[PDB]
Number of protein chains: 2
Amino acid sequence: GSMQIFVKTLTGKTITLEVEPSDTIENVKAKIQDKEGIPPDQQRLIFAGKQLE
Amino acid sequence: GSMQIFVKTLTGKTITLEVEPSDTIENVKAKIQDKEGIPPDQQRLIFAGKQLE
């Protein structure tokens, strides 16, 4: 809820994971490992602006 | 090259931006502003594992 990052599991199902924005990217990705089991490097980082017009 | 994050501009064209993994997520997104001009909150964060099978 605070900052649930959007992620896609190898299988396909969508996955949510809350983490502080200030928290280092490496740390955030590392949690995804615990969440499933995939190296942080593998996770593809993506950004997209969407100003709710 | 070091860690060019994947981003998609409001227009559509793809954008690349290198930033240290350790660097705070908020700081990383903030640069995207300088890169174009969009609030960090607007940028959608995404992660996807892809082990080069």
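All residue numbers here begin at 1 and follow the chain in the order shown.
Determined by solution NMR, according to the entry header.
Even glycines carry a Cβ here, placed using N, Cα and C.
Database features, via Swiss-Prot:
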type	residues	note
MUTAGEN	A:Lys50 to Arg (Swiss-Prot position 48)	No effect on HLTF-mediated polyubiquitination of PCNA
Exercise for the section: For A:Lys50 (mutagenesis position), just count the other CB atoms lying within 10 A of its CB, please. Expected result: 12
Handout entry: Coarse DSSP state, helix versus strand versus coil, of A:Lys50 (mutagenesis position)
Key = coil
